[PDB]
Amino acid sequence: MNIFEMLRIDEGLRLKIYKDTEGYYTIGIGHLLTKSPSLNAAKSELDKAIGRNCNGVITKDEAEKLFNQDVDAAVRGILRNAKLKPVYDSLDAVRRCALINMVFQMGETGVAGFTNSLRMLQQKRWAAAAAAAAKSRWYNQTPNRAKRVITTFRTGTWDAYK
Ligand SMILES: [Cl-]
Ligand SMILES: [Cl-]
Ligand SMILES: [Cl-]
């Protein structure tokens with residue numbers, strides 16, 4: 001299993017604009033287009049991102065290109081982030097995938113807000129980190145996904161995805 005396979009299972013692959021759980025316009029593999037309520041703006045956003053007139057629909061190949069970019073951005077954002085970096089550095093590999101997963105979904109700012117879980121991850125108190133992360137809006141909004149990512153962090157293994 002790798003970060004890509006991990007995220008594809010968690011986001012699914014959709015070729016036409018859709019609303020996320022939060023009502024936000026998204027496309028491809030969890031690619032946020034806009035928080036704006038307007039589908040018009042979502043379609044604009046979309047043609048600008050692809051560099052073509054899509055009329056709200058894209059190809060698998062275009063979805064993958066956006067994915068390659070979003071994942072790369074998650075990774076560099078962690079590595080440049082004063083708060084996220086020391087955490088990432090301190091972890092083993094599978095747990096590192098968990099943190100990237102979280103940053104891809106909520107952004108570097110969202111994740112930096114999980115102050116208490118970040119601190120226990122650093123301190124290697126797995127159970128405490130899981131319990132803290134579980135008390136979050138994230139958790140209550142997309143529970144199956146959150147449980148999988150949490151379990152990943154908790155255990156250091158890929159069991160939840162297997
Ligand atoms: Cl927290
Ligand atoms: Cl809560
Ligand atoms: Cl879910």
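If you go along the chain as it appears here, the first residue is 1 and each next one adds 1.
Including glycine, each Cβ sits where the backbone N, Cα and C put it.
Sequence-distant contacts of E11 (mutagenesis position), defined by Cβ-Cβ distance under 8 angstroms and a gap of at least six in the same chain, are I29, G30. The feature active site, proton donor/acceptor is assigned by Swiss-Prot to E11 (among others).
Classification of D20 (mutagenesis position) by DSSP places it in coil, neither helical nor stranded. Taking a C-beta cut-off of under 8 angstroms and a sequence separation of 6 or more, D20 (mutagenesis position) has the following same-chain neighbours: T26, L32. Annotation source Swiss-Prot lists active site, proton donor/acceptor at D20 (among others).
Under DSSP, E11 (mutagenesis position) is assigned to a helix (H, G or I) in the three-state scheme. Listed in Swiss-Prot is the mutagenesis experiment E11 to A, F, H, M or N, annotated as follows: Complete loss of enzymatic activity.
Recorded in Swiss-Prot as a mutagenesis result, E11 to Q carries the remark: Complete loss of activity.
Where Swiss-Prot documents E11 to N as a mutagenesis experiment, the accompanying text is: Loss of 84% of enzymatic activity.
Record note (Swiss-Prot), mutagenesis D20 to C: Nearly no effet on specific enzymatic activity. The unchanged residue is displayed.
Record note (Swiss-Prot) on the mutagenesis of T26 to E: Complete loss of activity at neutral pH; covalently bound substrate.
What Swiss-Prot says about the mutagenesis result for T26 to H is this: Facilitates transglycosylation more effectively than hydrolysis; covalently bound substrate.
Look at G30 (mutagenesis position): DSSP puts it in coil. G30 to F appears in Swiss-Prot as a mutagenesis experiment; the accompanying note says: Almost complete loss of enzymatic activity. The enzyme is destabilized by 1.5 kcal/mol.
Here the residue is the original one, while Swiss-Prot reports the published mutagenesis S117 to I with the comment 500-fold decrease in enzymatic activity. For the recorded site, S117 (mutagenesis position), the DSSP three-state label reads helix.
For the mutagenesis result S117 to V, the note given in Swiss-Prot is 50-fold decrease in enzymatic activity.
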Within the same chain, the residues at least 6 apart in sequence whose Cβ is under 8 angstroms from that of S117 (mutagenesis position) are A129, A130, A132, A133
CB < 6 Å to ligand 1, subset of mutagenesis positions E11, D20, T26, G30, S117, seq order -> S117
